[PDB]
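K.L.:
Okay, handing you the structure first.
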Number of protein chains: 2
Amino acid sequence: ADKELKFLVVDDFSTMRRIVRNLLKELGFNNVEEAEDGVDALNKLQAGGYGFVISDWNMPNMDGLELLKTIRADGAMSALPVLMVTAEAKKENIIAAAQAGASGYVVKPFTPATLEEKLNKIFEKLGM
Amino acid sequence: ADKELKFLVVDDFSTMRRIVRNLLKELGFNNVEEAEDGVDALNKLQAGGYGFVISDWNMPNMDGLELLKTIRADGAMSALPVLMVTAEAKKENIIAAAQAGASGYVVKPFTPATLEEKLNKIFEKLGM
Ligand code: BEF
Ligand code: BEF
Ligand code: BEF
Ligand code: BEF
Ligand SMILES: [Mn+2]
Ligand SMILES: [Mn+2]
Ligand SMILES: [Mn+2]
Ligand SMILES: [Mn+2]
Ligand SMILES: [Mn+2]
Ligand SMILES: [Mn+2]
């Protein structure tokens, strides 16, 4: 994918955002911003420019499933890639996320290799 | 749901197809056919008339994940309900099926109540 692709990294814990930002850097993507919840994330997205969202699920103010659904229903950003990265691993919840339009799903804790594979699967599926 | 709804039950072992067939009858669905692999299944699905697929994962010729992907990518049956019923219980398998478009996912062994619950969950989601 284009290395200038602008990522939004969403999680309510700095440590988790830090992990994903560093990994993205390793993969050659330095155009990365952070958000600490779904509202913060929507505020940044509507400022424009973003080409990929990586999001946690359990967060205050607006959780990640709501964020995903909000993105998917919004005609301005309905096709924005959204990769869920979350400790949530219950079968019904994994299905709920896919059905809400998740581009991919990663369970914490995850390895660098897993994140890289998940991103590339999405890049390819979407021809990026 | 409509008791005439036609089901296709896909598994490479007769015993499991037999379990599902009998459960569906108990629930009032007698319009039920069987297939022994993904290819057998697609042959029947393309004969037309099916309203619901219940499918195993591990099968020769074409496995259930390939079967699901094929169904979902096909213009003529892309929204066909597909309930996975499989011994594959790893989260990475569940994710792969969910992301591929599974309507639901039940892990073997399963009780009659679980199958009924998950079928009804799919009926409600699709307004059937
Ligand atoms: F972490 Be961001 F700046 F809200
Ligand atoms: F808080 Be997340 F869902 F891991
Ligand atoms: F088992 Be089926 F009839 F192919
Ligand atoms: F063989 Be199946 F996936 F249970
Ligand atoms: Mn913190
Ligand atoms: Mn969280
Ligand atoms: Mn479930
Ligand atoms: Mn047999
Ligand atoms: Mn038909
Ligand atoms: Mn099998």
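The residues of chain A that appear here are 2-129 by Swiss-Prot count, in order.
Yeah, the Cβs are placed from backbone N, Cα and C, and that goes for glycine too.
I grabbed these lines from Swiss-Prot:
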BINDING   A:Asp12, A:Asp13, A:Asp57, A:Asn59  Mg(2+) binding site
MUTAGEN   A:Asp12 to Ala  Abolishes magnesium binding
MUTAGEN   A:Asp13 to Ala  No effect on magnesium binding
MUTAGEN   A:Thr87 to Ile  Impairs chemotaxis; when associated with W-106
MUTAGEN   A:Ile95 to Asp, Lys or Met  Loss of CW flagellar rotational signaling activity
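Buried or exposed, and what's around them? Tell me for each listed feature.
P.N.:
A 10 Å cutoff on Cβ-Cβ distances gives A:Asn59 (Mg(2+) binding site) a total of 13 other Cβ atoms nearby, all chains included.
The number of other Cβ atoms within 10 Å of the Cβ belonging to A:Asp12 (mutagenesis position), over all protein chains shown, comes to 26. In the three-state DSSP classification, A:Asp12 (mutagenesis position) falls within coil.
Every protein chain shown contributes to the tally, and the Cβ of A:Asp13 (mutagenesis position) ends up with 19 other Cβ atoms within 10 Å.
Following the DSSP three-state reduction, the secondary structure of A:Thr87 (mutagenesis position) is strand. Packing around A:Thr87 (mutagenesis position) is summarised by its Cβ count: 24 other Cβ atoms lie within 10 angstroms of its Cβ, all protein chains included.
Sequence-distant neighbours of A:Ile95 (mutagenesis position) (same chain, six or more apart, CB under 8 Å from its CB) are A:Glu89, A:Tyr106, listed in sequence order.
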K.L.:
Return the residues near A:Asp57 (Mg(2+) binding site), defined as same-chain residues 6+ apart in sequence whose C-beta is under 8 angstroms from its C-beta, sorted by sequence, else 'none'.
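P.N.:
Set apart from A:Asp57 (Mg(2+) binding site) by at least 6 residues yet with Cβ under 8 Å, we have A:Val11, A:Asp12, A:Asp13, A:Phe14, A:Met17, A:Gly65, A:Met85, A:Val86, A:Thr87.
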K.L.:
Check each of A:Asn59, A:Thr87, A:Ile95 (the recorded positions) against chain B and write down, in sequence order, those whose C-beta lies under 8 A from a C-beta there; write 'none' if there are none.
P.N.:
A:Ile95
K.L.:
Using the Cβ centroid of A:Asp12, A:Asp13, A:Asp57, A:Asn59 as the reference point for the Mg(2+) site, which residues of the same chain not in that list have Cβ within 8 Å?
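P.N.:
Once A:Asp12, A:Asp13, A:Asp57, A:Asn59 are set aside, the remaining close residues are A:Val11, A:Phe14, A:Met17, A:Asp38, A:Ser56, A:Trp58, A:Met60, A:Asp64, A:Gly65, A:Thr87.
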K.L.:
Got a sec? Which of A:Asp13, A:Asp57, A:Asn59, A:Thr87, A:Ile95, the recorded positions, have CB under 6 Å of any ligand 6 atom?
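P.N.:
Near the molecule: A:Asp13, A:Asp57, A:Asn59.
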